[PDB]
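J.: Can you keep this structure in mind? I'll have questions shortly.
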Amino acid sequence: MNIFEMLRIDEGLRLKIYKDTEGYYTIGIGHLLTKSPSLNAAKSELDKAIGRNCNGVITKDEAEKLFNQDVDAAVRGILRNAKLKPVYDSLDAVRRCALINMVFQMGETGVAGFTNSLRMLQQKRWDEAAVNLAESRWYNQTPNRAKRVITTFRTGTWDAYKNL
């Protein structure tokens, strides 16, 4: 299992504009288009993103291209971030994917806000960190996905996804 397969499980793949869990316009594999309520603002953003007139629909290939870009941006973001980097450097390979997962979903800023959890992860206090992470809006809004991620942090294995 790898970061791509992990995220493909958690986000799914949709070739037509859709609304995410939060009500925002998304496409492909969790690619947020706009927070704007306008489907038209979404369609414009999408064409800008693809470089073609898409009329709200993209191919598998386009979806994957965006996916490659997003994962890449998530990793570089972590490595450039003063709060995130030290955490990432301290982790094993599997746990590293768990952090990339959070960043892809909630942005750098969002994850960097999890001060206490970050501290516990750095300290390798797995159980403690899992419990802290669960006390969040993140967990309340998307419990099954949050649990899969939390489990990955807790155990350092791909068990939560071996099912799926």
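In case you wondered, yes, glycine gets a Cβ from its N, Cα and C as well.
OK, Swiss-Prot features for this one:
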type	residues	note
ACT_SITE	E11	active site, proton donor/acceptor
ACT_SITE	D20	active site, proton donor/acceptor
BINDING	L32, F104, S117, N132	substrate binding site
MUTAGEN	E11 to N	Loss of 84% of enzymatic activity
MUTAGEN	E11 to A, F, H, M or N	Complete loss of enzymatic activity
MUTAGEN	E11 to Q	Complete loss of activity
MUTAGEN	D20 to A, N, S or T	Complete loss of enzymatic activity
MUTAGEN	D20 to C	Nearly no effet on specific enzymatic activity
MUTAGEN	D20 to E or Q	Loss of 99% of enzymatic activity
MUTAGEN	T26 to E	Complete loss of activity at neutral pH; covalently bound substrate
MUTAGEN	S117 to V	50-fold decrease in enzymatic activity
MUTAGEN	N132 to M or F	2-fold decrease in enzymatic activity
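In terms of burial and nearby residues, how do these features look in this structure?
T.: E11 (mutagenesis position) counts 20 other C-beta atoms within 10 Å of its own C-beta, drawing on all protein chains shown. Reduced to three states, the DSSP call for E11 (mutagenesis position) is helix.
Counting only residues at least six positions away in the same chain, the Cβ atoms of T26, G30, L32 sit under 8 Å from the Cβ of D20 (mutagenesis position). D20 (mutagenesis position) falls within neither a helix nor a strand when secondary structure is assigned with DSSP, and so counts as coil.
Cβ neighbours within 10 Å of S117 (mutagenesis position), excluding its own Cβ and spanning all shown chains: 24.
Following the DSSP three-state reduction, the secondary structure of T26 (mutagenesis position) is strand.
Secondary structure at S117 (mutagenesis position), taken from DSSP and collapsed to helix, strand or coil, is helix.
According to DSSP, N132 (mutagenesis position) sits within a helical segment. Around the Cβ of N132 (mutagenesis position), a 10 Å sphere holds 19 further Cβ atoms from the protein chains shown.
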J.: Give the sequence-ordered list of residues that share a chain with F104 (substrate binding site), lie 6 or more positions from it, and have CB atoms under 8 Å from its CB.
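T.: Looking at Cβ-Cβ distances below 8 Å from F104 (substrate binding site), excluding near sequence neighbours, one finds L7, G30, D70, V71, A74.
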J.: How far is it from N132 (mutagenesis position) to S117 (mutagenesis position), counting Cα to Cα, in Å?
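T.: That separation, Cα to Cα, works out to 6 Å.
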J.: Give me the count of other Cβ atoms within 10 A of the Cβ belonging to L32 (substrate binding site).
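T.: Looking across every protein chain shown, the total is 16.
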J.: From the Cα of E11 (mutagenesis position) across to the Cα of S117 (mutagenesis position), what is the distance in angstrom?
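T.: Here the two Cα atoms lie 23 Å apart.
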